[PDB]
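Asker: Mind having a look at this structure? Questions to follow.
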Amino acid sequence: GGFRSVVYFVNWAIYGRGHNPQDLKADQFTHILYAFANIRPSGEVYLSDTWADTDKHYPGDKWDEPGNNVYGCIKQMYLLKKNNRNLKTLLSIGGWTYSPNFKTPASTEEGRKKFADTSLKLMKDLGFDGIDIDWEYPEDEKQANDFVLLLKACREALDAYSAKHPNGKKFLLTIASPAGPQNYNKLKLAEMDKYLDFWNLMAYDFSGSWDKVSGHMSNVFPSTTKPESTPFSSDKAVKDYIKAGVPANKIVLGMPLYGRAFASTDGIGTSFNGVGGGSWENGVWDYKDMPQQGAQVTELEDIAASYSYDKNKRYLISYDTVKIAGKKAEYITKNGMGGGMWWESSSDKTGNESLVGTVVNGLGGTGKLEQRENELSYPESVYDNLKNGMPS
């Protein structure tokens, strides 16, 4: 099989960030996760922003087309699929903000079947190749077990749909999973893997404003000489997943397209007070805004981690450089992993300095990516333009 190039497209990015689907370099990805749909206490899944998802008209969208029609980012996602038959889209449900809405509907058969039914309905209507569930994070045993039951319900819904369309494609079921031991150790990994096409390992946010010491937020390996600079490592998580019975080729390594800052610090692994500003929110900086003026860049090739430090401001920022992106690529190849995933599409640089481009090339180029045709046929969609293949 080949490597997967997965990226999250955030629906709120069309606003302040001015990032639209048409800005995506389709050729460098194999999967696009459209984030995030919300969940009703009954189990019913629904689009979070009607304006961004379905109502907004982009250049080329007519006003007098016959029948029921969809526009917004949904139409743009389908248009990319038309141009790149190897490009798949998934409807991403949950996310950090919406995560508290899982427990209730997941706790019972009714809510789970409802979740499975509504998500499938949206998938078949909106033209997605599958669904992705981001639950952050199951708090205990019960939730942990209900998660497996939820995945079982969705897998059956997606399969039953395929059965009714023999010559059509198969649909995907994926989830974003934790890289922190305390979170994944309570998950029935082996049991869950039976229903999943692949896992999107969130190997980031290892350190941040919640800490007492500054650290690397997405390192592959731990630091031996300076333990305190690495509270976590992605390698530790990869090994544990594999030991839990999950196949390495199904694990996609997540990577950040942003950096986390630490103020008033001597350097990596020392105390900090505050996080200063950010590109949009305090303490978080888009990769495209790096490096800042006055900062020296340090790259630790052995643990695959880099950061910037301004001696005058005593300001530290943990983010990946192209060089470090290259090291993670090597890690993926070495361990026969499923590929790379990024959060999120708006903050990367364009061209030679793109983190995604670096990884993809490090993976062997487009030719080494997974080749698996997407689905364009949606005969059961309630939208006329969609089922007619967005002809215009």
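Heads up, chain A uses Swiss-Prot numbers, so what you see runs 36-427.
How was it done? The header gives X-ray crystallography, 2.2 Å.
Including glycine, each Cβ sits where the backbone N, Cα and C put it.
Annotations per Swiss-Prot:
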DOMAIN    38-401  domain 'GH18'
BINDING   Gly102, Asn103, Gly129, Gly130, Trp131, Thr132, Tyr172, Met237, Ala238, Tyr239, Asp240, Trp378  chitin binding site
VARIANT   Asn103 to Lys  In strain: IFM 45811, IFM 45817, IFM 4945 and IFM 50994
VARIANT   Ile109 to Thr  In strain: IFM 45811, IFM 45817, IFM 4945 and IFM 50994
MUTAGEN   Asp169 to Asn  Loss of function
MUTAGEN   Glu171 to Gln  Loss of function
ACT_SITE  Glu171  active site, proton donor
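Each of these features: where is it, how hidden is it, and who are its neighbours?
Answerer: Counting every protein chain shown, the Cβ of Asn103 (variant position) has 12 other Cβ atoms within 10 Å. Secondary structure at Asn103 (variant position), taken from DSSP and collapsed to helix, strand or coil, is coil.
The Cβ of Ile109 (variant position) has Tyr69, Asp88, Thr89, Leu161, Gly162 as same-chain neighbours under 8 Å, each 6 or more residues away in sequence.
DSSP assigns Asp169 (mutagenesis position) to a strand segment in the three-state reduction. Close to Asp169 (mutagenesis position) in the fold, though at least 6 residues off in sequence, lie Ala70, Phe71, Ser127, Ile128, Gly129, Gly130, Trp131, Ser134, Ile210, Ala211, each with a CB less than 8 Å from its CB.
Counting only residues at least six positions away in the same chain, the Cβ atoms of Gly129, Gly130, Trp131, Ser134, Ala211, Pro213 sit under 8 Å from the Cβ of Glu171 (mutagenesis position).
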Asker: Looking only at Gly102, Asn103, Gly129, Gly130, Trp131, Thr132, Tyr172, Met237, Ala238, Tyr239, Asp240, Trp378, which the record lists for chitin, tell me the maximum pairwise CA distance in angstrom.
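Answerer: Largest Cα to Cα distance for the chitin-binding set is 46 Å.
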Asker: Determine the minimum-neighbour residue: among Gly129, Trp131, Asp240, listed as binding-site residues, which Cβ has the fewest other Cβ atoms within 10 angstroms?
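Answerer: With the binding-site residues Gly129, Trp131, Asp240, fewest surrounding Cβ atoms within 10 Å: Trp131.
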Asker: May I ask for the distance between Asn103 (variant position) and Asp240 (chitin binding site), taken between their Cα atoms and rounded to an integer number of Å?
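Answerer: Cα-Cα distance, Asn103 (variant position) to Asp240 (chitin binding site): 42 Å.
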Asker: CB neighbours of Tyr172 (chitin binding site) within 10 A?
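Answerer: If we count other Cβ atoms within 10 Å of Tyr172 (chitin binding site), we arrive at 21.
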Asker: Name the secondary structure element type, per DSSP in three states, that contains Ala238 (chitin binding site).
Answerer: coil
